[PDB]
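First the structure, in the form of structure tokens, and then the observations on it.
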Amino acid sequence: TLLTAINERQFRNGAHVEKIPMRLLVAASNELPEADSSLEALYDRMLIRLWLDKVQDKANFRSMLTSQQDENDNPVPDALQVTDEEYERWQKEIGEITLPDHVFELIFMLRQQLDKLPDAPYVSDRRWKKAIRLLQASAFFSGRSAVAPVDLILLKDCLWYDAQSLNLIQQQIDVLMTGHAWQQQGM
Amino acid sequence: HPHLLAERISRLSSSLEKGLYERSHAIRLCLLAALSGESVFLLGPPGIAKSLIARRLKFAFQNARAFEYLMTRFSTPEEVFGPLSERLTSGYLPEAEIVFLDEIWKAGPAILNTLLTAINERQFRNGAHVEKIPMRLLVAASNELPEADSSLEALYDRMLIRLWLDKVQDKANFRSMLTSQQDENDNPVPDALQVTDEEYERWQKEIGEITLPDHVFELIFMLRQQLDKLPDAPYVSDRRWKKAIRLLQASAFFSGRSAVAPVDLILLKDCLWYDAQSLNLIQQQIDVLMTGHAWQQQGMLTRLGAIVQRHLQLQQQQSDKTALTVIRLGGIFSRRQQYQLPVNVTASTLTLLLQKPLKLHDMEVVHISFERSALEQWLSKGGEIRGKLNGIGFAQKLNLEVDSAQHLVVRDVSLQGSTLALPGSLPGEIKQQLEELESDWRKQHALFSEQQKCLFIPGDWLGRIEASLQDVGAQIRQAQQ
Ligand SMILES: Nc1ncnc2c1ncn2[C@@H]1O[C@H](COP(=O)(O)OP(=O)(O)O)[C@@H](O)[C@H]1O
């Protein structure tokens, strides 16, 4: 039932179906699912995959250990809160972002590079198509009208899937970001 | 009326391809099975639009309900066919036109047993009384292949169409796919192209009424017997052959034809295979029959050789009129040097016939093709010479020698003499048989130019049928020179 709420955004309520206004879906755990199980369907549909950990800086640990801010309060002012009309209007302007020819040469190069390495994780067409929706919205909320080459850094938390693919995805993207992104290696 | 049906089918599948690139062979194959009562199997990695094709086929009908479900290792029949109270089957499987089951190679024994009765009997055990199921299309996708000795082989043998989908490969088709603004949950099919419930029930009766020509039966029986002799060929049972006719007869009905066309045999490349080993053998065995016995390609090649053999037989029979005189030359030399004819012969790989045939290398021959570059050295310097038999094989050594009347004598193992002769400067019998064979090539090529516009035929396969028909017409035109 969780797969139909993401693609169709509906729910089988006995007889008639109704839409679900799900704007954000977060899933946390601790371990990784099996490589040959039924739980791989939900993992392949989740776009962003973050690997959170504990704090490491000493200066950031003192202010965190003694924080008087309530976790169940409202620390966001009313002037910065978006309305329901602004959320429905932004969904139409996200897909209207133009795709420059320079950005397409970087996506096709990174996709072909992972198909040659045996230890590289397989990226399906669903992961590539859904990554554009997050990349186009990154430039829309930043003051841009087209896809910028700097938005390719967000792919480091989407292509990976386990501990072995984390060190390979962050390494292959860093080469393209410091080589073919701004014509570094081309020059 | 039958000609106008091909326009509506070609326009219906065109609207279904909006937003799905490099998936033309998957949409047209699922549309034919949805209008004929068959099934379809999809194989590939998860993430190649394997679930959108199941939700897109429900838009072609006026009243069609979709059903998406993922079969797990601990799945229960109460979650697929609806739980009981007599069974709450409101929107599940017994009352669904198109059902989608992902990863079917891992379900339970209770769900697999109930799924076999919904295809053959098209019913469901609803506690006491049974009710029919209006299932018009059944699609099953996964990622891996079932075991060779397991209970999951019963459902795989019943699935007719087996497609092996993969990711995109073209660079131009990837840019438009990566940035597609078409909604996947919308309705991109107009109301004028959507079929009704009355048209679906009427087409099921006209599918079985398609006549089976005698020329098509000779191709099905030949392909079935060819797979029974190869050990690495997949076994095709009687259920697979019988169900393949329902998809072949409906392919010509929706294209403007009343009988089974030989071009419909290309659809068997996604039904006979079952694994990675049978994929390279099924596509290869069908391509030979499609470019050999489908349009009489190989049938005319063996008939053309009989005309060439008959022309060489009549030339060696009348060889007593033209002999072979070798002129002499003067000069100062220790050996008797001989010279060939000047302008009378100018070809390099010329052929020379003979009168009485002999047995050379434990085989018969009717003409020996010599080389002009090696004949000048043997007639002057001497030594040994080589030459192939019947214009084929390697240049074998022969017992060539000169005669008292300036002629060439070829001996064998019994010291039998044979005077060689050159062919003179088209008989009426050869031209009559060549004109009849050329007329059959034009009639066979006209049939391909009237049925290649089928929607259920891939585009890359048309390049091999046209290239195979042109090779036969080019070989018959060289003999009449
Ligand atoms: N080859 C393709 N061509 C066009 N669109 C595709 C392709 N593969 C995937 N998509 C798009 O990705 C979206 C999600 O596909 P998904 O259902 O995850 O595929 P699968 O069922 O194979 O996992 C679909 O809406 C589809 O439009």
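In order, the residues displayed for chain B correspond to 3-87, 98-437, 442-497 in Swiss-Prot numbering, which applies throughout.
Looking at the header, which is where the method is noted, we find electron microscopy, 7.0 Å.
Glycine is treated like the rest: Cβ placed from N, Cα and C.
According to Swiss-Prot, the protein carries these features:
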type    : residues                                                : note
BINDING : B:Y23, B:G49, B:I50, B:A51, B:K52, B:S53, B:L54, B:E196 : ADP binding site
MUTAGEN : B:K52 to Q                                              : Loss of aminoglycoside sensitivity
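Feature map: annotations from Swiss-Prot on the structure.
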residue: B:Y23; record: ADP binding site; DSSP class: coil
residue: B:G49; record: ADP binding site; DSSP class: coil
residue: B:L54; record: ADP binding site; DSSP class: helix
residue: B:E196; record: ADP binding site; DSSP class: coil
B:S53 (ADP binding site), number of other Cβ atoms within 10 Å: 23
Under 8 Å by Cβ from B:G49 (ADP binding site), counting only residues of that chain that are 6 or more apart: B:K179
C-beta crowding around B:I50 (ADP binding site), within 10 angstroms: 21
Cα-Cα distance linking B:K52 (mutagenesis position) and B:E196 (ADP binding site), given in Å to the nearest integer: 13
Candidate with sparsest Cβ neighbourhood (10 Å radius) among B:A51, B:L54, the listed binding-site residues: B:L54
Largest CA-to-CA spread of ADP binders B:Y23, B:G49, B:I50, B:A51, B:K52, B:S53, B:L54, B:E196, angstrom: 15
Cβ neighbours of B:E196 (ADP binding site) where a neighbour is any other Cβ within 10 Å: 16
Residues near B:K52 (mutagenesis position) in space but at least six apart in sequence (CB under 8 A): B:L44, B:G46, B:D114, B:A153, B:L177
Number of Cβ atoms other than its own within 10 Å, given for B:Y23 (ADP binding site): 19
